[PDB]
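Q: Got a structure for you, questions after.
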Amino acid sequence: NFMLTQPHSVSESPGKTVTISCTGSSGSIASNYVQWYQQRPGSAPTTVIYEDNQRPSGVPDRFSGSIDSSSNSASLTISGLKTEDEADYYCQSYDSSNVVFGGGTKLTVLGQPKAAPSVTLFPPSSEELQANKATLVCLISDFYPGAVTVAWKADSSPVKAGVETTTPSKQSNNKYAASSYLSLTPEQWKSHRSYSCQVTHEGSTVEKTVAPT
Amino acid sequence: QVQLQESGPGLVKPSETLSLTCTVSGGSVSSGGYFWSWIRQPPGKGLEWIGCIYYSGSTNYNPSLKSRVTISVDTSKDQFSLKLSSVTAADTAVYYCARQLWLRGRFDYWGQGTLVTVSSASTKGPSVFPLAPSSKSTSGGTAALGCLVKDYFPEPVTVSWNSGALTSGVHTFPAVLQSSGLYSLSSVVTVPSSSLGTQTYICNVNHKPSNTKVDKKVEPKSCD
Amino acid sequence: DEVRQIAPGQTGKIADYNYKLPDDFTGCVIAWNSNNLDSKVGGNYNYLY
Amino acid sequence: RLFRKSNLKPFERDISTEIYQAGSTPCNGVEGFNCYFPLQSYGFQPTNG
């Protein structure tokens, strides 16, 4: 029943010194060796310290660890915070033939201004039509803030049935991206004269329209 | 040096048997007197220790995962495999095969993490539809084109443009749950409108769970 | 008022915190007034202690 | 307020915006070398823990 208690969210500006703790509940923190792992998202974790005070060959000297055995807490001191230091931190233990990991620490970035919400509309394909399906796809990209409201329209009537939209996600150029999908029947696609998707972003509205051609 | 590579299918149905094998190149399983260990990590959660093995029959397992982890070592093939029983939807985690220098020490080398998804009901392949650009699809000197992935099960699906040759402007959106079980997403790329009728754009949608690879060409819309 | 402090065998505020003078001091100290160049109107505060 | 010269009596409000004697050097009235501002911003965010 031995678990390592770790702060879930720790934030610090670059260039300063921060301390990450790892507290054991039942067993003392000096009983077994504690290993800290720094893992980038979408990659394998990498060992950054070992034996509670020894830095492996490759990591910078700033990854310094200290043991406060009186409080049963393992400490990892980080000095000179930089951009690539933003990663998941986990502390390891062993207990008694049962390796126990830590809760996890995420270092935040503490950065983009308002961006124009480019909108693209795609009519249902001919290949989708013989499959007895139809889909209207609305595209929202290169925008900020990441809060856009979508509203489909059938000529003039708003459409809510079959509407599926995506939460905004950050792009590579620090902007956001989103999508909206409108499931429809082939008969309903040709029943209305035209369809349109309206995107509201910071008051401004960007509207495109599609027609069965 | 030494490298550890995982294999096996990326899917397993609930209440079934998992079979993932981790292979070793550049080293020997029996030599050196070290250990092997399997460690999993759910998306957005911390690392979880599954079990550790020796090149002999010595095994130890997590008491939360006891009586469900079966790991074996075959020295002839220079690899080792883990078998999991009674897998549920809460077992969706990225599985890491890490070499362990010291039993209570650190995992010096970590293999790349394969993604494992568990979800009830049968696996459903994707339906890829072309997304034809047109005059309404361009805003200025640039246009947009893409492909639609609809009614597939389960995550994930990867979309590559021109077999990965086109990466600039490619936006792969996260999936959303449809009104009836299945997922839906799209992957689009921004292109200047001058090369619309002179360049061929083919999207490569792969569904490893359903073992379906679909190549769909993207062409400008023709009025009918 | 601190030029009398540059000597071996006394305790003060500058001779013990900035430059200590030992007993075996065979130095040769020179000082003079050049207030027309190192100081200016409005308060010259460039030097510290 | 992060920086202060000395302690304060209980039930007292401190609204002084004077630059704390961080290094007690002339800094032309800004918070440069050996000068820091006592008042600092927060790090509030709705997505924290």
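Heads up, chain D uses Swiss-Prot numbers, so what you see runs 454-502.
A Cβ is built for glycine as well, from the same backbone N, Cα and C atoms used for every other residue.
Found this in Swiss-Prot, in case it helps:
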VARIANT   D:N460 to K  In strain: Omicron/BA.2.75, Omicron/BQ.1.1, Omicron/XBB.1.5, Omicron/EG.5.1
MUTAGEN   D:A475 to V  Increased resistance to neutralizing antibodies
VARIANT   D:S477 to N  In strain: 20A.EU2, Iota/B.1.526, Omicron/BA.1, Omicron/BA.2, Omicron/BA.2.12.1, Omicron/BA.2.75, Omicron/BA.4, Omicron/BA.5, Omicron/BQ.1.1, Omicron/XBB.1.5, Omicron/EG.5.1
VARIANT   D:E484 to Q  In strain: Kappa/B.1.617.1
MUTAGEN   D:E484 to D  Increased replication in human TMEM106B overexpressing cells
VARIANT   D:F486 to P  In strain: Omicron/XBB.1.5, Omicron/EG.5.1
VARIANT   D:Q493 to R  In strain: Omicron/BA.1, Omicron/BA.2, Omicron/BA.2.12.1
MUTAGEN   D:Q493 to Y  Reduced host ACE2-binding affinity in vitro
MUTAGEN   D:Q493 to N  Reduced host ACE2-binding affinity in vitro
VARIANT   D:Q498 to R  In strain: Omicron/BA.1, Omicron/BA.2, Omicron/BA.2.12.1, Omicron/BA.2.75, Omicron/BA.4, Omicron/BA.5, Omicron/BQ.1.1, Omicron/XBB.1.5, Omicron/EG.5.1
VARIANT   D:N501 to T  In strain: 19B/501T
MUTAGEN   D:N501 to Y  Increased binding affinity to human ACE2
VARIANT   D:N501 to Y  In strain: Alpha/B.1.1.7, Beta/B.1.351, Gamma/P.1, Theta/P.3, Mu/B.1.621, 19B/501Y, Omicron/BA.1, Omicron/BA.2, Omicron/BA.2.12.1, Omicron/BA.2.75, Omicron/BA.4, Omicron/BA.5, Omicron/BQ.1.1, Omicron/XBB.1.5, Omicron/EG.5.1; May enhance affinity to human ACE2 receptor
Q: Taking Cα-Cα distance, which of the recorded positions D:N460, D:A475, D:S477, D:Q493, D:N501 are within 10 Å of D:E484 (variant position)?
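A: The recorded positions close to D:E484 (variant position) (Cα within 10 Å), listed in sequence order, are D:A475.
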Q: Taking chain A as the partner, extract the recorded positions from D:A475, D:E484, D:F486, D:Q493, D:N501 whose Cβ is under 8 Å from a partner Cβ; order them by sequence and answer 'none' if none remain.
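A: Listed recorded positions passing the 8 Å Cβ cut to A: D:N501.
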Q: How far is it from D:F486 (variant position) to D:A475 (mutagenesis position), counting Cα to Cα, in Å?
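A: Answer for this pair: 9 Å between alpha carbons.
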Q: Could you tell me the C-alpha distance between D:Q493 (variant position) and D:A475 (mutagenesis position) in angstrom, no decimals?
A: 14
Q: Same chain only, sequence gap of 6 or more: which residues have a CB within under 8 Å of the CB of D:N460 (variant position)?
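A: Those within reach of D:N460 (variant position), by Cβ under 8 Å and sequence separation of 6 or more, number none.
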Q: What's the CA to CA span in angstrom from D:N501 (variant position) over to D:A475 (mutagenesis position)?
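A: With the alpha carbons as reference points, the distance is 32 Å.
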Q: Between D:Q498 (variant position) and D:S477 (variant position), what C-alpha distance do you get in Å?
A: 35
Q: Across all the protein chains here, work out how many other Cβ atoms are within 10 Å of the Cβ of D:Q498 (variant position).
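A: For D:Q498 (variant position), the 10 Å Cβ neighbour count is 11.
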Q: Using a 10 Å radius around its CB, how many other CB atoms surround D:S477 (variant position)?
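A: Summing over all protein chains shown, D:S477 (variant position) has 10 other Cβ atoms within 10 Å.
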Q: Taking the Cβ of D:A475 (mutagenesis position) as reference, which residues of that chain separated by at least 6 in sequence fall under 8 Å from it?
A: D:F456, D:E484, D:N487, D:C488, D:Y489
Q: What is the Cβ neighbour count of D:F486 (variant position) at a 10 Å cut-off, with all protein chains included?
A: 10
